[PDB]
Amino acid sequence: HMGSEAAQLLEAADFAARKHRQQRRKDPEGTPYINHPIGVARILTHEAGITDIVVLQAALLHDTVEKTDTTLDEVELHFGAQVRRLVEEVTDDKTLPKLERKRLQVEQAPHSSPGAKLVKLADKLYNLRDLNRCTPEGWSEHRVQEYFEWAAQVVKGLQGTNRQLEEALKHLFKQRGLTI
Amino acid sequence: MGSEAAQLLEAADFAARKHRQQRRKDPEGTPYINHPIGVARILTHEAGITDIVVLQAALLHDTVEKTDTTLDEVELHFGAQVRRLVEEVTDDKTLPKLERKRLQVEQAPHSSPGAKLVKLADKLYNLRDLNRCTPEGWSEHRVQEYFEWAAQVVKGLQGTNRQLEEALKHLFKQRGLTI
Ligand SMILES: Nc1ncnc2c1ncn2[C@@H]1O[C@H](COP(=O)(O)OS(=O)(=O)O)[C@@H](OP(=O)(O)O)[C@H]1O
Ligand SMILES: Nc1ncnc2c1ncn2[C@@H]1O[C@H](COP(=O)(O)OS(=O)(=O)O)[C@@H](OP(=O)(O)O)[C@H]1O
Ligand SMILES: [Zn+2]
Ligand SMILES: [Zn+2]
């Protein structure tokens, strides 16, 4: 039947909102986690100039398989194979120890699809801004700076995708003595 | 203002940040932002609504009423038409609760069609939530009383959207209420 991008976008936002409903950010105030995927998708439309509905849905859904009770077939059933494939690309293996997770992001970055690179860039940009705004509960200042150092290693492999996101990230890295 | 997707994410992000410290009354304390998102999703997924102004107003319909949001802030980000719709659906919170509910019944039939769509989906989400899980501290009579008052509001909203009104009619009938 006749669809619309507006309806498709709200499908993904509502899906993510229910999937993340019990989860919270790590700021002291414990912001509802759903604010993060919403803000990641909004970075893509408001700053990066992206309108691709598949990319925007994946941005709203990018942490669902990683962090919630969500399967790949569930994503494909609601949003199609292209969205599922994109969510698959940006989904970390939560069963690895933290260090191996982070190393894989660095290695996987250059061979990411353009859509996956956009999601990964906006994901990093949101979290780096969140760190700069407010040191998370349980994150030492050392851990924050280490996260920027690692994020620069990841963003290094994502470059050449979006001028606005990469210019923004380069400025935030430069403020912390990082080039990449 | 860009694409329709950009305008929806502007309103969803705006609403998410305004309701960031607010939770629903279910025992799990669901983030409040799930409610306006679900109300907007009712409009697109069940009611067939594609009017971007109505969908933004649904995402924003509780911001002025419940959060630190001014009318000028809404119009600054979303324009006069969205602001005017949000105005229409904004309850006076300074009234006692009985008076608040009285006013919704009074104001129902003379709302604009866009405001009637938002109010219908708002009611449908809340009644479905009540059927899903009784709010913390609510007795069964208070749940039934909410349905009885909601039916008085919906009676004034009728003639707006067949899909929304047929669904509300079913939920009312199951509880012995005829609209
Ligand atoms: N307040 C705040 N600021 C920044 N980041 C926050 C916050 N709360 C939670 N998060 C989420 O923490 C994720 C990064 O955590 P870690 O470095 O410990 O692990 S990992 O990088 O995901 O492997 C990162 O996960 P991803 O979104 O999957 O990248 C963030 O979403
Ligand atoms: N779990 C759950 N189920 C149903 N409704 C819920 C829930 N959590 C919060 N709410 C919001 O409560 C509003 C109706 O509450 P009340 O009957 O006490 O009336 S009042 O708001 O105090 O005037 C009603 O406000 P409105 O959205 O303005 O209609 C609901 O949004
Ligand atoms: Zn993320
Ligand atoms: Zn509401």
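Counting begins at 1 with the first residue displayed.
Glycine residues also receive a Cβ, built from the backbone N, Cα and C atoms like all the rest.
As recorded in Swiss-Prot:
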ACT_SITE  A:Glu66  active site, nucleophile
BINDING   A:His36, A:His62, A:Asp63, A:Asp123  Mn(2+) binding site
MUTAGEN   A:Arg25 to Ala (Swiss-Prot position 24)  Abrogates ppGpp hydrolase activity
MUTAGEN   A:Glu66 to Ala (Swiss-Prot position 65)  Abrogates ppGpp hydrolase activity
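Where Swiss-Prot records a feature, it is marked here on the structure.
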residue: A:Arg25; record: mutagenesis position; DSSP class: coil
residue: A:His36; record: Mn(2+) binding site; DSSP class: helix
residue: A:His62; record: Mn(2+) binding site; DSSP class: coil
residue: A:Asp123; record: Mn(2+) binding site; DSSP class: helix
Among A:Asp63, A:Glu66, A:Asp123, the one of these recorded positions whose Cβ has the fewest neighbouring Cβ atoms within 10 Å:
A:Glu66
Tell me the Cα distance separating A:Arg25 (mutagenesis position) from A:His62 (Mn(2+) binding site), rounded to the nearest angstrom.
15
Compute the centroid of the Cβ atoms of A:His36, A:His62, A:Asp63, A:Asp123, then list the same-chain residues not in that set whose Cβ lies within 8 Å of it, in sequence order, for the Mn(2+) site.
A:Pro37, A:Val40, A:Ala59, A:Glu66, A:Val90, A:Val119, A:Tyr126
Please identify which of A:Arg25, A:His36, A:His62 has the densest Cβ environment, defined as other Cβ atoms within 10 Å, among these recorded positions.
A:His62
Rounded to the nearest angstrom, how far is the Cα of A:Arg25 (mutagenesis position) from the Cα of A:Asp123 (Mn(2+) binding site)?
14
Would you kindly give the Cα-Cα distance separating A:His36 (Mn(2+) binding site) and A:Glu66 (mutagenesis position), rounded to the nearest Å?
14
Recorded positions near ligand 1 among A:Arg25, A:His62, A:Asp123 (Cβ under 6 Å):
A:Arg25, A:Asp123
With the Cβ under 6 Å from ligand 3 as the test, give me the qualifying entries from the recorded positions A:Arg25, A:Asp63, A:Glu66, A:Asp123.
A:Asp63, A:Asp123
Could you state the CA-to-CA distance between A:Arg25 (mutagenesis position) and A:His36 (Mn(2+) binding site) to the nearest Å?
8
